[PDB]
Amino acid sequence: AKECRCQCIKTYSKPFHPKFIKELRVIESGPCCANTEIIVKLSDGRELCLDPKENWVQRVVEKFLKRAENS
Amino acid sequence: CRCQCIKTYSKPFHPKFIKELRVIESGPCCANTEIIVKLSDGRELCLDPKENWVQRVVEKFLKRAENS
């Protein structure tokens, strides 16, 4: 399919500081993708897919969310 | 480079139908942080990131999605 399918072919495994994140996307698992997908947009203009099951990823997404909620 | 929201949604809905979450931080495109959630029914609602109930709903969805 085109729209109904997983959006990530691979995830970025190298940990980085949430300060480089400007946008976050969280797509829960369901009919169109067996797994939850997390895509972040960096200030370098890159769109990265992250592993939602990785602890550092969860902490990084948490820190960005709280900061954005303060702006 | 514009805002994705005109007005924020305040009417009651069941969070359990949220299937996707989007958070765009403020900057050159939009002065305020924007929070957009996609409901199963396809609807897209803009929520106020400054409201405490909103922050709780977003948090709960995130943890649930991370459990999959």
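Residue numbering for chain B follows Swiss-Prot, covering 32-99 in order.
Each Cβ is built from the backbone N, Cα and C atoms, and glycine gets one as well.
Listed in Swiss-Prot as a mutagenesis experiment, B:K91 to A is described as follows: Decreases heparin-binding activity. Impairs heparin-binding activity and leukocyte transendothelial migration; when associated with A-94 and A-95. Within the same chain, residues at least six positions away from B:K91 (mutagenesis position) with a Cβ under 8 Å of its Cβ are B:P46. DSSP assigns B:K91 (mutagenesis position) to a helix.
Cβ-based neighbour count (10 Å, all protein chains) for B:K94 (mutagenesis position) stands at 11. Under the heading of mutagenesis, Swiss-Prot lists B:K94 to A and annotates it as follows: Impairs heparin-binding activity and leukocyte transendothelial migration; when associated with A-91 and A-95.
The C-beta environment of B:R95 (mutagenesis position), restricted to residues of the same chain at least 6 apart in sequence and closer than 8 Å, is empty. Here Swiss-Prot notes a mutagenesis experiment, B:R95 to A, with the remark: Impairs heparin-binding activity and leukocyte transendothelial migration; when associated with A-91 and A-94.
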